[PDB]
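A quick write-up on the structure given underneath.
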Amino acid sequence: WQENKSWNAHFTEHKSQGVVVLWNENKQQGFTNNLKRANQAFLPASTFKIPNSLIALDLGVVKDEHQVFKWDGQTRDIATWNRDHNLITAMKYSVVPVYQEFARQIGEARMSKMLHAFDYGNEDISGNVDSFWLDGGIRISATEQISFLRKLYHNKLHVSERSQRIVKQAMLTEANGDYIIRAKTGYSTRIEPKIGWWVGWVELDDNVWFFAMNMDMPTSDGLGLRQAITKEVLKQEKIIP
Amino acid sequence: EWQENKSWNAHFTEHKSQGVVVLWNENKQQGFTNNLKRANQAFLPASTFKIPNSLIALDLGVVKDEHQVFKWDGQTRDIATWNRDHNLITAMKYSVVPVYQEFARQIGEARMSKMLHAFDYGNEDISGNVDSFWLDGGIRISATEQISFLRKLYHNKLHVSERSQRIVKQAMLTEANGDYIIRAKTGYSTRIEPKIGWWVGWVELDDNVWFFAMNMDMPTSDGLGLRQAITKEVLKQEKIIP
Ligand SMILES: *C(=O)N1C[C@H](NOS(=O)(=O)O)CC[C@H]1C(N)=O
Ligand SMILES: *C(=O)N1C[C@H](NOS(=O)(=O)O)CC[C@H]1C(N)=O
């Protein structure tokens, strides 16, 4: 591990506070601007769709990435939620109601088991079975996110290979002739401190770079900064052109 | 049901080129092309053959997974990116012929033939060298047949394991953003006339999938970038991508 305080400038520049954590898989070395915050545990929020998807698939609650989840007919704040979805589009548009339903069908007991098996964060499910990742007892740090993601990448989680491959497909965010990004965004709004998350990895020809960032987010105005700042660090470290 | 629409020829004309683009709307089950006749003309698949080759290699265990390393044989070749170690992902990306030759040798004539017949792939003919028949042998496929093949792949309906099909689709990943995902493979038939360039694959949207297959005359390697550029001009035109 290495602290690299120079990255703070990217935060400073956007009048922001937070942490970016980076792991070099070939060299097994981590890098971060803030070793203390990198180990600070927060609510996972919508980053919880990763393990939730995994569990739903492995238990057959979700058959596959094509299965349609019908809108319940209730209009909500985010327009893209008000329509039918599959796993691919539910992940992309971060469709809460679909993931709530997954969680209800999974159930308290099986959800607890799976998180303990995943070694995920503090493994605590206290709260509502369908919102505990948003305002219940579960907490995870950036470094623990990486550790989780590394298992997922290598297909080493205690779920089927197939489930893991489907989720990684659903995490696809960006790809071109230089890199592939698989990742998931999040915004913890109910409990202070309000924070934005971006976690995932960058795939290169020769290596893989895992990432996990969070940043203070008092309003939804700054959301774009999750990606923008992470990329500024990736460019700096010459991981992406 | 197919529709000809000759307006797309302009995109070829504008780059002082000849060829065909074929499009298939999966939701509507309708095809579109600028040239119905060329769309059904069969050509050597060349490097587009890496799709079914990858599939077969995986399904038989010749390739364990997308991470398995294929060591460079130490012979320096024309294309610099081939002169290094590769996995399935990078071998597909940089279209590394020697790796795919080795796969083919290990697969063998008999198993390769059975699999292609089972895939209903092109004319199903393997005549020629077991490791180059897709480049100078007897195998031939049309753009429409490419689509029909790709459609089976997309729906996991080929006669190989689900896992193999998923891995290959992953390896076909070319481009992705917030508007579309493109999974595809390029090709350049150089040994036998007519020299042609290929691009085949599909465009994934939130709500639909658009399959594509194009080929175009390619007397020199100068025009290679036009495979993608022209295809995208049609896709823009039809408002499939922005
Ligand atoms: C997830 O954290 N949420 C669902 C949705 N996600 O958008 S995000 O992934 O860009 O963060 C809106 C924010 C959040 C929520 N309030 O439930
Ligand atoms: C494949 O058709 N080939 C291998 C490599 N691929 O290039 S391409 O995919 O961009 O078309 C070079 C061309 C061709 C060959 N010479 O064998």
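All residue numbers given for chain B refer to Swiss-Prot; the residues shown span 24-265 in order.
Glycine is treated like the rest: Cβ placed from N, Cα and C.
What Swiss-Prot lists as active site, acyl-ester intermediate is B:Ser70, and the listing cites experimental evidence. Sequence annotations record features per position, and here Swiss-Prot assigns beta-lactam binding site to B:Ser70, B:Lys73, B:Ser118, B:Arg250 based on similarity to another entry. Under its mutagenesis entries, Swiss-Prot includes B:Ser70 to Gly with the note: Increases thermal stability. Abolishes hydrolysis of cephalothin and decreases catalytic efficiency about 60-fold with respect to ampicillin. Listed in Swiss-Prot is the mutagenesis experiment B:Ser70 to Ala, annotated as follows: Does not alter thermal stability. Looking at Swiss-Prot, you'll find the mutagenesis B:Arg189 to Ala noted as follows: No significant effect on catalytic efficiency with respect to ampicillin. Very little reduction in dimerization at neutral pH. Predominantly monomer at neutral pH; when associated with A-206. Slightly decreases thermal stability. Significantly decreases thermal stability; when associated with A-206.
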Maximum Cα-Cα separation (Å), residues B:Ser70, B:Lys73, B:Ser118, B:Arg250 listed as binding beta-lactam: 17
Of B:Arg189, B:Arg250 (the recorded positions), the residue whose Cβ has the fewest other Cβ atoms within 10 Å: B:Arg189
Sorted by sequence, non-B:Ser70, B:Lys73, B:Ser118, B:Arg250 residues with Cβ within 8 Å of centre, beta-lactam: B:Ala69, B:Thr71, B:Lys208, B:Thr209, B:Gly210, B:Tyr211, B:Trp221
Which recorded positions sit within 10 Å of B:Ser70 (mutagenesis position) - Cα, from B:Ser118, B:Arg189, B:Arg250: B:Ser118
Of B:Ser70, B:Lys73, B:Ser118, B:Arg189, B:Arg250, recorded positions neighbouring ligand 2, Cβ under 6 A: B:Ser70, B:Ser118
Distance, B:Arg189 (mutagenesis position) to B:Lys73 (beta-lactam binding site) (CA atoms, angstrom): 15
Inter-residue C-alpha distance, B:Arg189 (mutagenesis position) and B:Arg250 (beta-lactam binding site) (nearest angstrom): 25
Near-A candidates in B:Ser70, B:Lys73, B:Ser118, B:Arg250, the recorded positions, by Cβ under 8 Å: none
Helix, strand or coil at B:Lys73 (beta-lactam binding site) [DSSP, three-state]: helix
